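Working notes, beginning with the structure itself.
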Amino acid sequence: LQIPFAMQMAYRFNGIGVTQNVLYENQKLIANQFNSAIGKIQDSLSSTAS
Amino acid sequence: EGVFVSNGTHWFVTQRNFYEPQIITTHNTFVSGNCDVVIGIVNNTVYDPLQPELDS
Amino acid sequence: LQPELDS
Ligand SMILES: *[C@@H]1O[C@H](CO)[C@@H](O[C@@H]2O[C@H](CO)[C@@H](O)[C@H](O)[C@H]2NC(C)=O)[C@H](O)[C@H]1NC(C)=O
Ligand SMILES: *[C@@H]1O[C@H](CO)[C@@H](O[C@@H]2O[C@H](CO)[C@@H](O)[C@H](O)[C@H]2NC(C)=O)[C@H](O)[C@H]1NC(C)=O
Ligand SMILES: *[C@@H]1O[C@H](CO)[C@@H](O[C@@H]2O[C@H](CO)[C@@H](O)[C@H](O)[C@H]2NC(C)=O)[C@H](O)[C@H]1NC(C)=O
Ligand SMILES: *[C@@H]1O[C@H](CO)[C@@H](O[C@@H]2O[C@H](CO)[C@@H](O)[C@H](O)[C@H]2NC(C)=O)[C@H](O)[C@H]1NC(C)=O
């Protein structure tokens, strides 16, 4: 069943017990934290042998 | 409770796992802050069940 | 409700 991703993530916030307006009021910051965290996985996997 | 949806012209609150449309009210919704912050927001009247009885 | 009861 399709749902907009910004709304999918709102019901995932609602599932951890954080009121869903916390996403919509911080959506740019939350997306920047996600995009920056995926960027650091490239570096970890590119650099580290173990 | 769930999700805002529209059938083309009206707007309703509904539960996520079975379509059951309800009139949007000050009970089935909650306020937080001004309209300017939210990325994707729409203009529709929210019904307030106290006022039309109180002012009757 | 309380101050609205002044209506
Ligand atoms: C919440 O924490 C975030 C970082 O996780 C803060 O965001 C940074 O704030 C500084 C100063 O305003 C900016 O230079 C950075 O660009 C921000 N980072 C991002 C990813 O946007 C944020 O200020 C904190 N907010 C509160 C209310 O404490
Ligand atoms: C969306 O839902 C509303 C409410 O169920 C529909 O409005 C009703 O439409 C029927 C005819 O289909 C009328 O007999 C009723 O009098 C209308 N009710 C009200 C309160 O106006 C509406 O037709 C639905 N469909 C669309 C495309 O908006
Ligand atoms: C879904 O996307 C549309 C655009 O595809 C959003 O509407 C506006 O579209 C113009 C032209 O692309 C942009 O300049 C505006 O910034 C958009 N406004 C907003 C608030 O994004 C539409 O609002 C979006 N709706 C949702 C629920 O995300
Ligand atoms: C949604 O409603 C708001 C508030 O009415 C609109 O924002 C401004 O509203 C005042 C009157 O309340 C007008 O004088 C301004 O001209 C409106 N701003 C703009 C840029 O037009 C808002 O435009 C409405 N949005 C939609 C999509 O209808």
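Residue numbering for chain B follows Swiss-Prot; the residues present correspond to positions 1092-1147, in that order.
Recorded method is electron microscopy, 3.2 Å.
Each Cβ is built from the backbone N, Cα and C atoms, and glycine gets one as well.
For the natural variant B:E1092 to K, the note given by Swiss-Prot reads: In strain: Theta/P.3. When secondary structure is read from DSSP and collapsed to three states, B:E1092 (variant position) falls in the coil class.
In the three-state DSSP scheme, B:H1101 (variant position) is classed as coil. Around B:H1101 (variant position), the same-chain residues six or more apart in sequence whose CB sits under 8 Å from its CB are B:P1112, listed in sequence order. The annotation that Swiss-Prot gives for the naturally occurring variant B:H1101 to Y reads: In strain: Theta/P.3.
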Run through the Cβ atoms and count how many others sit within 10 Å of the one on B:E1092 (variant position). 11
